[PDB]
Amino acid sequence: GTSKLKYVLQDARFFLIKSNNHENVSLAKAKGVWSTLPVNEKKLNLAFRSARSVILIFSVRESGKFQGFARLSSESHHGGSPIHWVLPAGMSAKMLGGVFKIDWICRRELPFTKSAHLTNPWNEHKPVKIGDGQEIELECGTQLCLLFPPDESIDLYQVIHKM
């Protein structure tokens, strides 16, 4: 059912995450971490302290799909044992140095074809697939998350318990 998920998404903020590779999304799905560039790192830290939930919705460049969505459980943190991201051409480990802990809500794919009817008012009313770090307005982001199939590998309890 959607009661639990709708509870997690009440008053949530939503950010699109655009990964240049599949590897870092596979890594992040298993380990429960994400890192972004400093502009977006600042944006997500502000949203984390301000919002009841901060949702990252992931799409790998050129994949034609979203790969899942997750909720921040921490602000970014530097100084931990380093995540061995596959670094894109012009990116250093220092640029991805802040590590957010995330709890995945769905790790299943949603093709762009299934979200063609949703537009983001905060990106000029363009389809929500169009947009790293683009903020998605509350209702559009909620409906986008609701489109994903249920994920039998996920237990929402840990998220609901830490809210």
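Note that the numbers count up from 1, one per residue, in the order the chain is shown.
A Cβ is built for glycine as well, from the same backbone N, Cα and C atoms used for every other residue.
Summarising the environment of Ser19 (RNA binding site), the number of other Cβ atoms within 10 Å of its Cβ, over all protein chains shown, is 22. Under the heading RNA binding site, Swiss-Prot lists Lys18, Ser19, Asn20, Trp34, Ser35, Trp85, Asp132.
Under DSSP, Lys18 (mutagenesis position) is assigned to a strand (E or B) in the three-state scheme. Experimental mutagenesis is annotated in Swiss-Prot for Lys18 to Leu (Swiss-Prot position 361), with the remark: Does not affect ability to influence alternative splice site selection.
Among the sequence features in Swiss-Prot, the mutagenesis site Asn24 to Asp (Swiss-Prot position 367) is noted as follows: Abolished binding to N6-methyladenosine (m6A)-containing RNAs. In the three-state DSSP classification, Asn24 (mutagenesis position) falls within a helix.
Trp34 (mutagenesis position) has a Cβ environment of 27 other Cβ atoms inside 10 Å. Per Swiss-Prot, mutagenesis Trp34 to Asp (Swiss-Prot position 377) is noted as: Abolishes RNA-binding and ability to influence alternative splice site selection.
Quoting Swiss-Prot on the mutagenesis of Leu37 to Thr (Swiss-Prot position 380): Reduced binding to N6-methyladenosine (m6A)-containing RNAs. Of all the Cβ atoms in the protein chains shown, 13 others lie within 10 Å of the Cβ of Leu37 (mutagenesis position). In the three-state DSSP reading, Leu37 (mutagenesis position) counts as coil.
As a published mutagenesis entry, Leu44 to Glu (Swiss-Prot position 387) appears in Swiss-Prot alongside the note: Does not affect ability to influence alternative splice site selection. Annotation for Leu44 (mutagenesis position): same-chain Cβ neighbours under 8 Å, separated by at least 6 residues, are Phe15, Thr36, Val54, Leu56, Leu72, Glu75, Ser76, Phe100, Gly133. For the recorded site, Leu44 (mutagenesis position), the DSSP three-state label reads helix.
The mutagenesis experiment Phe66 to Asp (Swiss-Prot position 409) is recorded by Swiss-Prot, whose note states: Abolishes RNA-binding and ability to influence alternative splice site selection. Close to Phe66 (mutagenesis position) in the fold, though at least 6 residues off in sequence, lie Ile57, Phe58, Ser59, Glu109, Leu110, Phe112, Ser115, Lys129, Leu144, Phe148, each with a CB less than 8 Å from its CB.
The Cβ of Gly68 (mutagenesis position) lies under 8 Å from the Cβ of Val25, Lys29, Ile57, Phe58, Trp104, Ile105, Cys106, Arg107, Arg108, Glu109, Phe148, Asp151, each on the same chain and at least six residues away in sequence. Where Swiss-Prot documents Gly68 to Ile (Swiss-Prot position 411) as a mutagenesis experiment, the accompanying text is: Abolishes RNA-binding and ability to influence alternative splice site selection.
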**Message:** List the recorded positions among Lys18, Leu37, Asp132 whose C-alpha is within 10 Å of the C-alpha of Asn24 (mutagenesis position), in sequence order, or say none.
**Reply:** none
**Item:** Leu37 (mutagenesis position) as reference: those recorded positions from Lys18, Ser19, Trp85 with C-alpha within 10 Å of it
**Value:** none
**Prompt:** Hey, of the recorded positions listed (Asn20, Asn24, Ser35), which one tops the CB count within 10 A?
**Reply:** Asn24
